[PDB]
Structures are given as C-alpha cells and as structure tokens.
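Participant: Quick one: the structure is below, and I'll ask about it shortly.
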Amino acid sequence: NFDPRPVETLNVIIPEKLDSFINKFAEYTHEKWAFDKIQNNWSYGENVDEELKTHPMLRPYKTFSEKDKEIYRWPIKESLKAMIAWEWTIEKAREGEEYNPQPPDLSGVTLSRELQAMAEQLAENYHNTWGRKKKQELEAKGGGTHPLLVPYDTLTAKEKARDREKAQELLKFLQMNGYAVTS
C-alpha cells in the first residue's frame, strides 16, 4: 500500500526574479559535489571512470554549457515549483550572509522549527517523486518491488536522511541569501 502522488508542477511558473537564486544554488550544489569528489581524490577526465576516478564535471560551473548547467538547475526548479504549488511565499527580505572548489559551509545555518517543518514536506515530496518514478521503472522492466516503496512517514530516520538533507540544503541556502520562506 504505497501510492506516491508528488505535487504536480508542470504548469507552475517560477517568477523570473528567482533565476538568480537558481543559478547561484545550482553553482553551489555543483561545487559541493565537486568538493566531495575531489577530497576522495577524483580529477577531471574527458570520460567518467570509477577505477581512474575521473569525471568531466570536475570543472568550474562557469565553464559549463546550458545543458550541463541544467543538470543542477532542473531539480532546484522542481523544488521551487512544489513550494509555489503549495502557495508558500519566497521573498528576498534581507541582504544575505553570503580547479579548487571552495563552497561556503552551510553547517552553521539554523532553520527555525517552522522551516524544519517545511523541509519535512519537501522531503516527503522528494520521496513521492522517487517513488512514482520507481513504480514506472519497475513496470517498464517487468514488475517486482522495492523495500522503500512505503509512505515517507514509515521510513526510518536513516531512510529519511537523504530527502531531509536535500530539503534542509535548499532552505538553508535560501536563508543564507536573504530569502524569507513562509507557508
């Protein structure tokens, strides 16, 4: 009994003004992925190689085409579309606090109880998005099941972590850049 219904966002229009945040958070997300990969001794390679630990995306975000940028911008647009569809407000209230990638540390950012509660909704929606997609993939490949095809609330803490973390990162980066997010 799991029928994931992620919020529909095909006809949600992100206001033009948010493009600056999208680009900035996309760069950030690429730079954090790059940091992680590099500290584990990955380097730039023209092709992806797990043995050689090379990756073509280990280069500056500014050097990317629009297609490569879109790898990072799409999921963020999907997040923002869901917030908008839920009729949350995102307004720039304040000025914000903010190959060798040095991404700003978001570890010192505290979210209010209320932003943490919003993060829970975004986290579940990520779960539903993953879930609905996984159902489609399993059908296309002949059936079967997956242990995480359960309601988000029934997941363990360990199981909730990755969705919670993505949601947290979005809201902390919104906060760090001076944005106020309310229900």
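Heads up, chain A uses Swiss-Prot numbers, so what you see runs 2734-2831, 2855-2939.
Recorded method is X-ray crystallography, 2.2 Å.
Cβ atoms here come from the backbone N, Cα and C positions, even for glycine.
Pulled these from Swiss-Prot:
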MUTAGEN   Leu2867 to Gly  Decreases protein stability
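Looking at the shown structure, what environment does each listed feature sit in?
Facilitator: In the three-state DSSP scheme, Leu2867 (mutagenesis position) falls into the coil class.
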Participant: Between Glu2831 and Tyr2855 the chain has a hole of 23 residues; just give the Cα distance across it in whole angstrom, please.
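Facilitator: A straight Cα-Cα distance of 21 Å links the two sides of the gap.
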